[PDB]
Amino acid sequence: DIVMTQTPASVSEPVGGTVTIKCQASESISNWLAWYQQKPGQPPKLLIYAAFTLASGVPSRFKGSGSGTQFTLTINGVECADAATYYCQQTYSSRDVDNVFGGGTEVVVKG
Amino acid sequence: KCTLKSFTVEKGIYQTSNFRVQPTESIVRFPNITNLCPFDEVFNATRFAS
């Protein structure tokens, strides 16, 4: 019933820039939202839950913004250590849903 | 007699009251709609918005 898409497919920007990711919904999901990061050969880890609250032990560089339909994940500064795939989870209604998580967005940092 | 509030009425023509044929039966007409409104999916939703 709920379907999402994650854009961009991939990003690339030097060490001093800011990388941003859009997670948009077919219909509004309110604040209910979560952002996940997996290193290669590593299970994903929660970074932003409720679309605003920082997780535990995560540095204060990842910003979640937006509410309802459009959500943005913005990183103030990269250090070539956040080069991984990020996903957004609906965590709102999963009665008949093909995938709670969205598309994959791999971050590439050229240092 | 009741209208005049008297037990004797003089010869003449008096207008007493009115008459109106009462309705026979009742009908109600609504469009041929059978789908029930999605109250369940809104009220019985597991999680609500902020």
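By the numbers in Swiss-Prot, the shown part of chain B spans 300-349.
Each residue, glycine too, has its Cβ placed from N, Cα and C.
As recorded in Swiss-Prot, the features of this protein are as follows:
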- B:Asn331 to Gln: Reduced viral infectivity (MUTAGEN)
- B:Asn343 to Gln: Reduced viral infectivity (MUTAGEN)
- B:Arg346 to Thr: In strain: Omicron/BQ.1.1, Omicron/XBB.1.5, Omicron/EG.5.1 (VARIANT)
- B:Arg346 to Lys: In strain: Mu/B.1.621 (VARIANT)
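Across the structure, B:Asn331 (mutagenesis position) and B:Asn343 (mutagenesis position) place their CA atoms 27 angstrom apart. Closeness to chain A is evaluated for the recorded positions B:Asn331, B:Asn343, B:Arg346 by Cβ distance, with values under 8 Å counted; counted residues in sequence order are B:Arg346. Neighbour counts of Cβ atoms within 10 Å were compared across the mutagenesis positions B:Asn331, B:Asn343; the minimum falls on B:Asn331. Spatially close to B:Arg346 (variant position) yet at least six residues away along the chain is no residue at all, judged by Cβ distances under 8 angstroms.
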